[PDB]
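> What follows is a structure written as C-alpha coordinates; I'll ask about it next.
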Amino acid sequence: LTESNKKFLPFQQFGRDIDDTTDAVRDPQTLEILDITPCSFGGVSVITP
Amino acid sequence: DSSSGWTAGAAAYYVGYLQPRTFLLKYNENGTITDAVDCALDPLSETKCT
Ligand SMILES: *[C@@H]1O[C@H](CO)[C@@H](O)[C@H](O)[C@H]1NC(C)=O
(Lines of atoms letter the chains of each structure in order from A and count residues from 1; the text may use other names and numbers.)
(Lines give C-alpha, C1' and ligand atoms only; values in the text may rest on other atoms or scores of the structure.)
Protein backbone atom coordinates (compact mmCIF):
# COMPACT_ATOMS: atom_id res chain seq x y z
CA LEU A 1 0.00 0.00 0.00
CA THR A 2 1.23 3.50 -0.75
CA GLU A 3 -0.12 6.93 0.04
CA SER A 4 -1.86 8.50 -2.90
CA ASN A 5 -2.33 11.89 -4.52
CA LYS A 6 -5.52 10.84 -6.28
CA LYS A 7 -8.72 12.81 -5.65
CA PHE A 8 -11.80 10.61 -5.49
CA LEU A 9 -15.31 11.88 -5.60
CA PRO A 10 -16.80 11.72 -2.10
CA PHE A 11 -18.27 8.25 -2.76
CA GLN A 12 -15.69 6.64 -5.10
CA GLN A 13 -12.91 4.17 -4.20
CA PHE A 14 -11.85 1.36 -6.61
CA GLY A 15 -8.48 0.97 -8.39
CA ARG A 16 -10.06 -0.20 -11.68
CA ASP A 17 -7.56 0.69 -14.46
CA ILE A 18 -7.32 -0.33 -18.17
CA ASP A 19 -7.31 -4.00 -16.99
CA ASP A 20 -9.61 -3.11 -14.01
CA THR A 21 -7.59 -4.45 -11.04
CA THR A 22 -7.11 -2.37 -7.85
CA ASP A 23 -4.59 0.50 -7.37
CA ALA A 24 -6.66 2.65 -4.92
CA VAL A 25 -8.55 2.33 -1.55
CA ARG A 26 -9.90 4.63 1.18
CA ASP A 27 -9.33 4.10 4.87
CA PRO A 28 -12.75 3.27 6.34
CA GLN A 29 -11.58 5.33 9.33
CA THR A 30 -9.30 8.12 8.07
CA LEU A 31 -10.78 8.14 4.56
CA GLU A 32 -7.51 8.61 2.74
CA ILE A 33 -6.26 7.05 -0.50
CA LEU A 34 -3.91 3.96 -0.32
CA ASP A 35 -2.60 2.90 -3.81
CA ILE A 36 -2.13 -0.91 -4.08
CA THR A 37 0.70 -2.51 -6.17
CA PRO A 38 2.20 -5.93 -5.04
CA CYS A 39 5.91 -6.68 -4.24
CA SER A 40 6.63 -9.35 -6.93
CA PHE A 41 7.06 -10.44 -10.64
CA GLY A 42 9.50 -13.09 -12.14
CA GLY A 43 12.50 -13.55 -14.55
CA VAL A 44 15.54 -15.77 -14.27
CA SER A 45 19.23 -15.79 -15.57
CA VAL A 46 22.52 -17.73 -14.98
CA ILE A 47 25.65 -16.91 -16.99
CA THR A 48 28.31 -19.55 -17.56
CA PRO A 49 31.45 -19.89 -19.67
CA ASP B 1 -65.49 21.34 1.99
CA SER B 2 -62.62 18.89 2.39
CA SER B 3 -63.25 17.77 -1.21
CA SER B 4 -63.93 20.83 -3.40
CA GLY B 5 -62.15 24.15 -2.86
CA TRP B 6 -58.37 24.43 -2.99
CA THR B 7 -55.54 26.17 -4.83
CA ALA B 8 -52.99 24.24 -6.89
CA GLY B 9 -50.63 26.89 -8.22
CA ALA B 10 -48.30 26.66 -11.18
CA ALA B 11 -46.06 23.61 -11.38
CA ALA B 12 -45.45 20.96 -13.96
CA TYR B 13 -43.73 17.64 -13.63
CA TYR B 14 -42.37 15.33 -16.27
CA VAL B 15 -42.49 11.52 -16.03
CA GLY B 16 -40.51 9.05 -18.20
CA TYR B 17 -39.84 5.29 -18.44
CA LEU B 18 -36.47 3.52 -18.88
CA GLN B 19 -35.31 0.79 -21.36
CA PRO B 20 -32.42 -1.77 -21.27
CA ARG B 21 -29.95 -0.26 -23.72
CA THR B 22 -26.19 -0.08 -24.22
CA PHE B 23 -24.32 3.15 -23.67
CA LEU B 24 -20.82 4.45 -24.32
CA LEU B 25 -19.46 6.75 -21.65
CA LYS B 26 -16.71 9.34 -21.55
CA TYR B 27 -15.02 9.97 -18.18
CA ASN B 28 -12.40 12.73 -17.61
CA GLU B 29 -9.25 13.40 -15.50
CA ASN B 30 -11.58 13.93 -12.47
CA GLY B 31 -13.36 10.65 -13.40
CA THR B 32 -16.55 12.76 -13.64
CA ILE B 33 -18.77 11.55 -16.47
CA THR B 34 -18.54 14.13 -19.22
CA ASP B 35 -20.15 12.57 -22.24
CA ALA B 36 -22.04 9.63 -23.68
CA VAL B 37 -23.40 8.14 -26.88
CA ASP B 38 -26.34 5.81 -27.48
CA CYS B 39 -24.98 3.54 -30.12
CA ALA B 40 -28.40 2.23 -30.97
CA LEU B 41 -29.76 5.42 -32.47
CA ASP B 42 -27.86 5.79 -35.77
CA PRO B 43 -25.18 4.07 -37.80
CA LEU B 44 -22.63 6.73 -37.06
CA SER B 45 -22.98 6.10 -33.36
CA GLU B 46 -22.71 2.39 -33.98
CA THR B 47 -19.42 3.03 -35.67
CA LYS B 48 -18.35 5.08 -32.70
CA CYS B 49 -19.00 2.38 -30.15
CA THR B 50 -17.45 -0.33 -32.25
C1 LIG C 1 -10.42 18.26 -11.63
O2 LIG C 1 -10.62 19.22 -12.66
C3 LIG C 1 -10.01 20.47 -12.37
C4 LIG C 1 -10.41 21.47 -13.45
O5 LIG C 1 -10.56 22.77 -12.86
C6 LIG C 1 -8.50 20.30 -12.31
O7 LIG C 1 -7.90 21.54 -11.89
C8 LIG C 1 -8.10 19.21 -11.33
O9 LIG C 1 -6.71 18.92 -11.50
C10 LIG C 1 -8.92 17.94 -11.55
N11 LIG C 1 -8.65 16.98 -10.49
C12 LIG C 1 -8.05 15.81 -10.73
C13 LIG C 1 -8.58 14.64 -9.95
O14 LIG C 1 -7.13 15.69 -11.52
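Using Swiss-Prot numbers, chain B covers 253-302, in order.
Cβ from N, Cα, C; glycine included.
According to Swiss-Prot, the protein has these features:
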| type | residues | note |
| --- | --- | --- |
| VARIANT | B:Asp253 to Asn | In strain: Lambda/C.37 |
| VARIANT | B:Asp253 to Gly | In strain: Iota/B.1.526 |
| VARIANT | B:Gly257 to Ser | In strain: Omicron/BA.2.75 |
> Please give me the CB contact count at 10 A for B:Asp253 (variant position), counting all chains in the structure.
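B:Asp253 (variant position): 4 neighbouring Cβ atoms within 10 Å.
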> Under DSSP, is B:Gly257 (variant position) part of a helix or a strand, or is it coil?
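SS state of B:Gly257 (variant position) = coil.
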